[PDB]
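K.L.:
Before anything else, here's the structure in question.
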Amino acid sequence: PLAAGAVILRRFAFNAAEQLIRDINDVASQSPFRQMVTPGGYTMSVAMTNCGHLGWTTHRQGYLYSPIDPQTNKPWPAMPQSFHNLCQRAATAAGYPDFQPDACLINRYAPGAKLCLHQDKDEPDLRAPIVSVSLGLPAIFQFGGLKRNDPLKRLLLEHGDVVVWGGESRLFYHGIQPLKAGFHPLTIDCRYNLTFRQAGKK
DNA sequence: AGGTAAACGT
DNA sequence: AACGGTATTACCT
Ligand SMILES: [Fe+3]
């Protein structure tokens, strides 16, 4: 048990990974990866894009979900069926049979790239979990608690691993340590992560 | 009266 | 290099 409400499902997406990676390439050929700039003016080391009906984005004013890619001025690409199917099966296996994501943020890590501890809290309906799928190079995941200083668990996430948090762990701090260089036959020299969220409704 | 943004030194 | 300060404020609404 990763924490109350939280599971790691090791190698859960390993058989779906080839198709997932083809579809990430397709998503990116419409809304390219870009390193976004925080409100305070720093360029993130992780490159990002989104698919689905809502996409996570930084603004001068803060963070937000938008139906429009602000770089292309066009809707984000539709969420691929391969993504939505894997998400629905991982959710179900982790105990969240009703999750309906309408947003998928896609992170790409080059060697050196990191994601500092943060909370996912931009979603209006905190009852829905987050589903996180890992592809390519391995990375160390930090998973804390409700307070930034709460002790961290560190876990290696390998190609195909899926983590799901929700309920009591929904607002826990988490992040990614600087990516080590290396080789993966499917991604060559990077790691991808797909994070599914329910970002609309109410 | 409340909610947000946060990505250098030891 | 793991931990924790910083937002301990200054803006919105
Ligand atoms: Fe996150």
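Here Swiss-Prot sets the residue numbers for chain A, with the shown residues being 14-215 in order.
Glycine too: its Cβ is placed from the backbone N, Cα and C atoms.
Okay, these came from Swiss-Prot:
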type	residues	note
MUTAGEN	A:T51 to A	Slightly reduced activity towards single-stranded DNA containing 1-methyladenine. Reduces affinity for undamaged DNA
MUTAGEN	A:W69 to A	Abolishes activity towards single-stranded DNA containing 1-methyladenine
BINDING	A:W69, A:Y76, A:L77, A:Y78, A:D135, A:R161	substrate binding site
BINDING	A:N120, A:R121, A:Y122, A:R204, A:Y205, A:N206, A:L207, A:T208, A:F209, A:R210	2-oxoglutarate binding site
BINDING	A:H131, A:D133, A:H187	Fe cation binding site
MUTAGEN	A:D135 to A	Abolishes activity towards single-stranded DNA containing 1-methyladenine. Alters substrate specificity, so that the enzyme gains activity towards single-stranded DNA containing 1-methylguanine
MUTAGEN	A:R161 to A	No effect on enzyme activity. Decreases affinity for damaged DNA
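I'd like to know what surrounds each of these features in this structure.
P.N.:
Long-range Cβ neighbours of A:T51 (mutagenesis position) (same chain, at least 6 residues apart, Cβ-Cβ under 8 Å): A:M57, A:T71. A:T51 (mutagenesis position) falls outside any helix or strand according to DSSP and counts as coil.
Mapped onto three states, the DSSP output places A:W69 (mutagenesis position) in strand.
All protein chains shown were included, and the count of other CB atoms within 10 Å of the CB of A:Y78 (substrate binding site) stands at 20.
Counting Cβ atoms from all protein chains shown, A:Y122 (2-oxoglutarate binding site) has 23 others lying within 10 Å of its own Cβ. A:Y122 (2-oxoglutarate binding site) carries a strand DSSP state (E or B).
A:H187 (Fe cation binding site) counts 22 other C-beta atoms within 10 Å of its own C-beta, drawing on all protein chains shown.
All chains included, 15 other C-beta atoms sit within 10 angstroms of the C-beta of A:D135 (mutagenesis position).
A:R161 (mutagenesis position) falls outside any helix or strand according to DSSP and counts as coil.
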K.L.:
Starting from A:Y76 (substrate binding site), work out which of the binding-site residues listed here (A:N120, A:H131, A:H187, A:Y205, A:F209) have their Cα within 10 Å, and give them in sequence order.
P.N.:
none
K.L.:
Drop a 10 Å sphere on every Cβ of the binding-site residues A:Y76, A:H131 and tell me which sphere holds the fewest other Cβ atoms.
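P.N.:
Result for the binding-site residues A:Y76, A:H131: minimum number of other Cβ atoms within 10 Å at A:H131.
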K.L.:
In terms of Cα spacing, which of the recorded positions A:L77, A:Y78, A:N120, A:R161, A:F209 are within 10 angstroms of A:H131 (Fe cation binding site)?
P.N.:
A:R161
